[PDB]
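Before any comments, here is the structure.
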Amino acid sequence: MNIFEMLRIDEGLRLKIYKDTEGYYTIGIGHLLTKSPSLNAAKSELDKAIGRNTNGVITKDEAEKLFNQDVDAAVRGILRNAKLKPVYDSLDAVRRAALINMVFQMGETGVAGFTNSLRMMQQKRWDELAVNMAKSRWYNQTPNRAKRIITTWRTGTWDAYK
Ligand SMILES: [Cl-]
Ligand SMILES: [Cl-]
C-alpha cells in the first residue's frame, strides 16, 4: 500500500463532474474544481485544468494526471509549511501518508489548524491523538474515512485499508 492507493480508496474515481460530500464540484480522484455554486463555473475550471474543451467529462488518464499533480502539491505544501514540516519530519512512513491524505482532503490550512493534535503527533501520543481528532467536524462529516485515518495514526499500520 502507498499514498496513491490509499487516497484512491478514499476518494474514488469519477469521470464526470460531481458534487462532493460538502456539495462542491469535483472530478477525477477527489480533484476539487470550485466552491462556487455554478456548474458553468466548474466546467470552465475543468477546461482550464485539462487544457481542452471537456464538456465536463475527462478520461482516466486525465484524472490520473490531476491526481499526480495533487499529491505532489500536498507533499510540497506540507514541506513548505512552518507548522507542518516539523511534524512530517518527525513521523514514520505510514503516518507521513496519513498526514498527506489529510492535507489532500482539507488543505494545508485546515490541517495546520489542528494545533493540539499536531502537538500530540509530535509527542507521539497515539491514543490521545485518536481521541482528540475524533472531536472534529471532519470526523462528524465523514466518519468512515476519518476512522480509517485515525486507526492509521493510532497503529502506524495500513490495517484499516486492508
Ligand atoms: Cl489544476
Ligand atoms: Cl465517510
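Each Cβ is built from the backbone N, Cα and C atoms, and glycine gets one as well.
Residue environment of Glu11 (active site, proton donor/acceptor) contains 20 other Cβ atoms, counted within 10 Å of its Cβ in all protein chains. For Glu11 (among others), the entry in Swiss-Prot reads active site, proton donor/acceptor, with the evidence type experimental evidence.
For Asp20 (active site, proton donor/acceptor), the same-chain residues that are 6 or more apart in sequence and have a Cβ closer than 8 Å to its Cβ are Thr26, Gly30, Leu32. What Swiss-Prot lists as active site, proton donor/acceptor is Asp20 (among others), and the listing cites experimental evidence.
A strand conformation is recorded for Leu32 (substrate binding site) in the three-state DSSP classification. Sequence annotations record features per position, and here Swiss-Prot assigns substrate binding site to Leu32, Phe104, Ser117, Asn132.
Quoting Swiss-Prot on the mutagenesis of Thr26 to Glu: Complete loss of activity at neutral pH; covalently bound substrate. In the three-state DSSP classification, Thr26 (mutagenesis position) falls within a strand.
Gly30 to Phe appears in Swiss-Prot as a mutagenesis experiment; the accompanying note says: Almost complete loss of enzymatic activity. The enzyme is destabilized by 1.5 kcal/mol.
One mutagenesis experiment catalogued in Swiss-Prot, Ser117 to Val, is accompanied by this note: 50-fold decrease in enzymatic activity. The secondary structure of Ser117 (mutagenesis position), as reduced to three states from DSSP, is helical. For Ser117 (mutagenesis position), the count of additional Cβ atoms within 10 Å of its Cβ stands at 20 [all protein chains shown].
Record note (Swiss-Prot), mutagenesis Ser117 to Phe: 10-fold decrease in enzymatic activity. The unchanged residue is displayed.
When other Cβ atoms within 10 Å of the Cβ of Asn132 (mutagenesis position) are tallied across all protein chains shown, the result is 17. According to Swiss-Prot, the experimentally introduced change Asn132 to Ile is described as follows: 5-fold decrease in enzymatic activity.
For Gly30 (mutagenesis position), the number of other Cβ atoms no farther than 10 Å from its own Cβ, over all displayed protein chains, is 21.
Under a cutoff of 8 A between CB atoms, and with a sequence separation of 6+ in the same chain, the neighbours of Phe104 (substrate binding site) are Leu7, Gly30, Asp70, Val71, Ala74. Each of the recorded positions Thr26, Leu32 was scored by how many other Cβ atoms lie within 10 Å of its Cβ, and the smallest score goes to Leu32.
In this structure the C-alpha atoms belonging to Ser117 (mutagenesis position) and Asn132 (mutagenesis position) are separated by 7 Å. Following the DSSP three-state reduction, the secondary structure of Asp20 (active site, proton donor/acceptor) is coil. Taking every pair among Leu32, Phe104, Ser117, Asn132, the residues recorded as binding substrate, the greatest CA to CA distance is 27 Å.
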